[PDB]
Amino acid sequence: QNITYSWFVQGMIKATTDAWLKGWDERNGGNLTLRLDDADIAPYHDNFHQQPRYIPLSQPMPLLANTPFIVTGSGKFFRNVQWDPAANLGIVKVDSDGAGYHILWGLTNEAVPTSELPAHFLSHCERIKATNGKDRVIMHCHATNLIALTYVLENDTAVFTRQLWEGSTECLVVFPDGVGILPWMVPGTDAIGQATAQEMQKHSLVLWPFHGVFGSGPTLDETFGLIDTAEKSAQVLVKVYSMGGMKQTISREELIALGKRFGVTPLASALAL
Amino acid sequence: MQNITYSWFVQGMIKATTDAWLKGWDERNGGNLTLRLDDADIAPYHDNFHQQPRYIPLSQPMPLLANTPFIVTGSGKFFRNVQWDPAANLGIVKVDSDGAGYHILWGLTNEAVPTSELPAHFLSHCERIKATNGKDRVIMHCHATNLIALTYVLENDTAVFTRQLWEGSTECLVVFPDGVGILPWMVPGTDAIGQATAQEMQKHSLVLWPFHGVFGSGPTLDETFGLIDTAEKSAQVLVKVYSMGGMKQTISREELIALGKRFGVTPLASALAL
Amino acid sequence: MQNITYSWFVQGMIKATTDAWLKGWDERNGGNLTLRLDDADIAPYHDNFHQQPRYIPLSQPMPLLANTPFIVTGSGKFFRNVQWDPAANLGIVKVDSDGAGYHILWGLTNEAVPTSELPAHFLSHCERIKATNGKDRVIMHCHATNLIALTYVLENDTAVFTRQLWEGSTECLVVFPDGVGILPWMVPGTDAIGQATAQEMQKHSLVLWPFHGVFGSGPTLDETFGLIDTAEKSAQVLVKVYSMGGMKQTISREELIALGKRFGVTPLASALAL
Amino acid sequence: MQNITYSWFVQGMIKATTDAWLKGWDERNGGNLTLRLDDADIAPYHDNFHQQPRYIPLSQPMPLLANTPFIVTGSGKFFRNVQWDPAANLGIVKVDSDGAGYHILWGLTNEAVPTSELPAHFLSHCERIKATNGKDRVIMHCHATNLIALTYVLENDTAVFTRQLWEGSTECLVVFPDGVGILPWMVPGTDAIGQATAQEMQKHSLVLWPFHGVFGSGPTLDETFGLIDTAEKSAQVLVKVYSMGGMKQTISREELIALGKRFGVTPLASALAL
Amino acid sequence: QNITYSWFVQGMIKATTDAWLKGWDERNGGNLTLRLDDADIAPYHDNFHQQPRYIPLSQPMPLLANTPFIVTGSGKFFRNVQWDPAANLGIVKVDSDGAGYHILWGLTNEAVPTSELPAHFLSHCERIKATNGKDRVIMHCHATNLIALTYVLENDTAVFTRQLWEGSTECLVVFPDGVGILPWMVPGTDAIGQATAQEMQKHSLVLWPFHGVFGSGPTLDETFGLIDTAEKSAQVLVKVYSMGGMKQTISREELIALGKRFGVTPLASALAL
Amino acid sequence: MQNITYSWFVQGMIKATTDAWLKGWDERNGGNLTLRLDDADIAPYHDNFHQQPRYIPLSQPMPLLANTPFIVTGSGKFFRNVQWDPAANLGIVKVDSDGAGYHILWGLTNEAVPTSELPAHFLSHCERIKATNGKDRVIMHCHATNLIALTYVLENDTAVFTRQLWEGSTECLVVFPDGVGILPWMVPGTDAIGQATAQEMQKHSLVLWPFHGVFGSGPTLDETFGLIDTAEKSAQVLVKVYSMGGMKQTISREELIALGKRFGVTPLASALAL
Amino acid sequence: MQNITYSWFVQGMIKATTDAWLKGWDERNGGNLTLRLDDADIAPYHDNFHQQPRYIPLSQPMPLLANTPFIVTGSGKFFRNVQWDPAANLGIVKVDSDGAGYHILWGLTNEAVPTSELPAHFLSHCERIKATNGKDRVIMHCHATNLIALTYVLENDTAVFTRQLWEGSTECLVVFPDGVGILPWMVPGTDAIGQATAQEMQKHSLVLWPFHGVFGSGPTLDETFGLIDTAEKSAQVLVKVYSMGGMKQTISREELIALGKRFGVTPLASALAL
Ligand SMILES: [Zn+2]
Ligand SMILES: [Zn+2]
Ligand SMILES: [Zn+2]
Ligand SMILES: [Zn+2]
Ligand SMILES: [Zn+2]
Ligand SMILES: [Zn+2]
Ligand SMILES: [Zn+2]
């Protein structure tokens, strides 16, 4: 027994580690939280801290009551997770009345969860309701090209979504619900956590202008691939725009044709363009 | 008997897909790869085959591939995961006696099935077999980043595109004198794109799917990979060049022709005409 | 006793220099890194030390650093080889009682010496110790690709450059609110450049050397690395943005202020006027 | 005695070709590398050579090479595979007593041969031996992505190209003061290009092949590699800069001259006129 | 990438760790070696040491040429493997002519492979030939009861084997080839490595009087279970003998009946009893 | 919908098997466990069922269990591995409309099948159902160490054995007044032992297999586990006692009878007679 | 700075005491453990120390241990709780300049004190430092179950007991060739027992206290723990063997000699006569 080999800890190491390599998380940039089941961490009750530190939650979140999550630490470097999981990751369990959580394991050296926790938890609640409990991952990282594009594209859900679909055939099917865009906002605040969550209701992908992206999915790999796909399209777009813009592209009709062949319903406002 | 995951072809598949992921050509479940094998290759591993092989109707009869085994990437599988769990992302399939379908002999575990571009692959294999008299054995599809970008700026035309790519790196003309075919954008994973791609495979070993990716054929894994990598390298150069305002000079026609002669290769005419 | 190569500082030096290399910031013998340690750190490895530590006189006295040990990268050594042979590219040195020089206690084998820049480093370590009440312990120089590029494109003025870098990534303002100092181009390795850099270190933890690279200071290897990585990340974003025709929108002057407040950090005033 | 695979030179060849691969400079069979050894190096492994070393008549004799052994990359070999199988992609060859040919003492298995360029290499080694009093021992060719791109945008003229590259990174002037030679595009593999490259090697340690790649000479593997990496790093910076609208500022003429003086190196003068 | 999460390193941590808990490996007692394929360690060539230490092999073993193994270290405590794999485990590769091996990874702090390496490698060769390459694991541990029994039972392959089969119905089928017994022998010597190997030819389980047991199997879990089964029978026997011996037991006829039902051919000398 | 591995019964199975491994009652693939479920239990998880459920002929018709689902341990599976990979060591099976066989709805992945003691389990379930009017739902087999040892020293006789076990711990009489049945040694995994065990299940909820293990039935996982654990605890006491030379005193008949009356339970007569 | 609870010594103390508990060697407040550290070890945690370290006079002066720091288990503390709250059951103490006492620098909270046996410990640390030229740094006392049992059965004579323990596990002779000392039963906690134990420590690294427990010395926590664990393992084997009627065969007197030779270790002479 050594929780560090559990599926979820290994999963967190792989996600963060890959994100590092993709160059989406310099310094302490980015954060990741995964909703677990008591059953996942039950085998390790003796691997936890016997003196659980408690931390009041920024605001009541009863829907996540008695729920455990494994999270990245605040000020922690994705690049270091793999070398010292316990020091950069932590397993937390929200009390019986969503008022706060206890740090069951990790987040050693008086470390604490990521500063975007409010944003994460709020998005989780909304994604739970929207996906009937399916989605279990919330991921934030500074996808280089997605970031760049927010300085050139009109920050509008529909047009941005439309550009991203055109940037890679695959995109319309991976995220038919398009991607939401918020106006720039001071980070780590509850004000921004709610805005993000508000958007998670309609999209599984949210962009933070001049900052990064937020993604939700059922598993680590599905979420990672979600972002990687959007970011891949963005990387293509950046090149294309650098070469002077599109000569031709995927047509509206074609996108609709694509949506049909895969039994998926594309965001309407994006198809209008 | 050595487990089949230590076979040369399984390791080959892990290597190609993994290198492709590293190159950044296969995000999410993007890209797929299929390799035609012989009975002798998988014959030693009968003992690793599933005991109730799954059978899957084939899109259309392909008698030319009857009783032919292939190792293939799975549907919705991530190239990035092939190394960790081969059996879960790769599968060895065998086309029945009348090219009507195939059995999944090994892998593609947990209800997984072959790639959704299978029709396109098998179709292209048949042509590449007829076109290379059995020499070709690999069909590879991946989202080569620059090649993709270029399809939004260059005239989607075989000749033009082929020409630019030759200019983008001296060896391109020798690695792919047959030039590269370009199809109009097409809803993917269908037979429609399968047929079209195959039609093009008759004339070229390299085919581009606008706003999507590239398709490559070759005798071996490394050759096929190198084929794409060369086209994609040229594309990477071109992208930079176009971003800097375009070519000030380049390889001339006389030179491309001089290049073709020295390596005893016959360059696609329409491409040289430009 | 656990060999010194497993110490947290030798491992830290390998990780920093290696990551820097993987990032493309240290071609050939480009870049160097020095970390100030404490006796309690190397004391445990008296067994791995050189029986007869080579001593090298410091051109100019560094008494304020008397008795202080540092682990440093060597001269002409390739960051890419640090991991290959730590002792051969790294060395632990200890400044004597009156800062007249230092003894090479460990590593720096086969007659190797610290970076020819130990002076600029030591000079900066001083100003940084003063500026942070002993907090900063690392001085890092590397050829951050994009930061370098931007120096050919942006006004080499601490304020303007600083504001661009803050706009290029929300986090920047909070990680380096005192902005980044920019020196005019200068012949590398000269006392002139060591003095200029140190002058800037009194004010900024990040200094740029036009058409050359960046200089960073921090309390720990990861902090200093992350400092540079953040500035370089913002630079990478900016380079793309400028390549696409410039910013359509960005972080407002106001908003940066709102940001500085939210993280109770005070932003370099000039970068917020212009 | 220890297997030759763990030799300093075999390991060096793996690391150079592998790093080159990882840099994206050697797609397919692009690039090649040769290193001149001393008998003393290979001596310890006399028992690792083939009992009946295959001899191979050299195109034209080269008495200055007579008896000198080299470890070289193979023909049609993929740099990316050196890692997995050195013996199959590398070979140690020894030139006879009158430099009329050589014997493949080790490696180059499965009937593989040296790069179909040993002659361009060997010819250049000769000039470099005379130009450096026997110091340079390596000739490296690779498809440096950005250097290649720049040849489609800059005037393919030694002086101007050399000047752009010096401006692209402060240490360039110091690392290659003799500048870089630029040949007009030419059919690779011919002897004309072998000749032309060699004539350029007398003046420069760095030569560019428009729309193809670069050629480098140096004393050690890491040096030669760092030579190219530095030129290529400068090119990478330049490509970004040009993509953002050209230089606002840069290193001045006086400054380069100042830089040269300080490092006791004499900058190629034509590159300072213009 | 971090070899410590590979299947085999995790496997070595689990085997040693379980052995610890079973109480079969105090101090540095016990050792474990697993034969790998280049393909298993190929993904990690950059996780290895760039300055491979070499160690002449006690004697020529060409059959294991170019073969990599992950092994426990000499003087290492099974109980510590899980907490510091690299320091207690090492991946070694035997040269092209079975003369020695290079320490590719782990065995940090100038540590080296287990002192029973000769015994292991020799047994491996014999198990390779006897199982047509199947078996890949050689495990040595101080199984408490198996050890005790060697002070009370006649140290004879047949009688010992027969007692162990009677001690648990399951035994005859798990190890029909019975278990070999060597006379006591000075340990860590080549003299004892050959004797063990000589026995591995006929049995997959070998006992070292007043010392421990040696087991071979195709996988970590199959080998571990092999020993655990023998040791379980031994634990039953010890209790039974402590209560005065067997009143009744499994008959010869019954053992033969058992051998038939499972399509296995029981060691003849053991069935004679 | 919550994955089926988080269902109460799957977690229950992980808990029982894991606790059993810890208790040292299930080495190698020793032991097996089966739990009868209702349609409502697995009804919510239809979406986790395999899409081509495997069907397996049943040893003999068991109409009494028609359309009845069970979660079971796999054949040759190690209790110790259930926690790590439930689906690979556990399986949910459903007996078809005429008790002729079952479908593996979920789990028992990778060609795995139910335990080899299945016949015995189902047979015992049918009797325990008839004997407890549907109350019992669990059948558990494990190699309880002491119980096993005792079968080599005590007269293999229901009454005697039952008596000793009651004396071995006061609560035994109340936990299992029906006493424990003992079968003669029998080749395992057959129907022969399946039938015999079932015959005994009619009279007892606890059955011993000389030189092998124990079989237990109960309404729930915990109760069934506690049943065995109590018998095995008594056995553990007895073993110690016998090792110390036997009982000096013990619970008298009058006392056992007094015990039975207080807890309104009727003790197996033959056992009290002794 | 990384909190001191993560230091290698605090973690070591948790692991030792905890394993000891899991083994059943430390019921209630049974057992204690002390480890001699060096300044370089705790120096880094001056931040976690008590601002006003409690000082406690040592009954008798321990000048030879002046200025020496030790991490120790507390008085009345339960080994089972060490992990639960290190600071509450462990403490780091430092002996003053003239060994007149020590200051409790860290831990030992809520008015807790070192084990009432710090004296016996300190006394033994001295003799062991003398005996091993500063090598031994750990003194461990625990109630090893089987070792305790054997003291009621074997002759309490260093030689006889030592020989039994060597016979009980091949490794024993090499791990403790100087044998184990046996004292007559003695009231615990008395200076008499501290002096007797120390007397024995001069000769053996392992000492037994009839009807009580064992005392061990070693260079590291793992070495000392493994020392005891080995002796206790041999004891466990012996207990079983004696319970089955005694040895039928064993390691011959001769063979033990052959063993001592093979590991170039010299076995306690008396244990080999008898
Ligand atoms: Zn962020
Ligand atoms: Zn595709
Ligand atoms: Zn520099
Ligand atoms: Zn070339
Ligand atoms: Zn042993
Ligand atoms: Zn059984
Ligand atoms: Zn005590």
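Every residue gets a Cβ built from N, Cα and C, even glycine.
If you look up Swiss-Prot, you'll see G:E117 marked as active site. DSSP assigns G:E117 (mutagenesis position) to coil in the three-state reduction, placing it in neither a helix nor a strand. Note on G:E117 (mutagenesis position): other Cβ atoms within 10 Å of its Cβ, all shown chains, come to 23.
Per Swiss-Prot, the feature Zn(2+) binding site maps to G:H141, G:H143, G:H212; the stated evidence is experimental evidence. Summarising the environment of G:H212 (Zn(2+) binding site), the number of other Cβ atoms within 10 Å of its Cβ, over all protein chains shown, is 19.
In three-state terms derived from DSSP, G:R28 (mutagenesis position) belongs to neither a helical nor a strand segment and is classed as coil. Note on G:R28 (mutagenesis position): other Cβ atoms within 10 Å of its Cβ, all shown chains, come to 10. G:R28 to A or S appears in Swiss-Prot as a published mutagenesis result, with the remark: Severe loss of enzymatic activity.
Mutagenesis annotation in Swiss-Prot: G:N29 to A, described as Severe loss of enzymatic activity; the structure shown retains the original residue.
According to Swiss-Prot, the experimentally introduced change G:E117 to Q is described as follows: Loss of enzymatic activity.
According to Swiss-Prot, the mutagenesis experiment G:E171 to S, A or Q carries the annotation: Loss of enzymatic activity. In three-state terms derived from DSSP, G:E171 (mutagenesis position) belongs to neither a helical nor a strand segment and is classed as coil.
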For G:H143 (Zn(2+) binding site): DSSP state (helix, strand, coil): coil
Proximal to chain E - recorded positions among G:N29, G:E117, G:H141, G:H143, G:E171, G:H212, CB under 8 Å: G:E171
Top Cα neighbour of G:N29 (mutagenesis position) in the set of recorded positions G:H143, G:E171, G:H212: G:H143
Minimum Cα separation from G:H143 (Zn(2+) binding site), reported as the residue among mutagenesis positions G:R28, G:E117, G:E171 that achieves it: G:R28
Among G:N29, G:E171, which are mutagenesis positions, the residue with the most C-beta atoms within 10 angstroms of its C-beta: G:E171
Of G:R28, G:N29, G:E171, mutagenesis positions neighbouring ligand 7, Cβ under 6 A: none
Candidate recorded positions G:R28, G:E117, G:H212, pick with smallest Cα gap to G:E171 (mutagenesis position): G:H212
Shell of the Zn(2+) site beyond G:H141, G:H143, G:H212, same chain only (C-beta within 8 angstroms of their C-beta centre): G:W25, G:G30, G:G31, G:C142, G:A144, G:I148, G:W209, G:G213, G:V214, G:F215
Largest tally of Cβ atoms lying within 10 Å of a Cβ, found at which of the binding-site residues G:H141, G:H143: G:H141
Distance [Cα-Cα, Å, rounded] between G:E117 (mutagenesis position) and G:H141 (Zn(2+) binding site): 10
G:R28 (mutagenesis position) and G:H212 (Zn(2+) binding site), Cα-Cα, nearest whole angstrom: 14
Cα-Cα distance linking G:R28 (mutagenesis position) and G:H141 (Zn(2+) binding site), given in Å to the nearest integer: 14
Recorded positions whose CB lies under 6 angstroms from ligand 2, from G:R28, G:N29, G:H143, G:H212: none
Assigned conformation of G:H212 (Zn(2+) binding site) - DSSP reduced to three states: coil
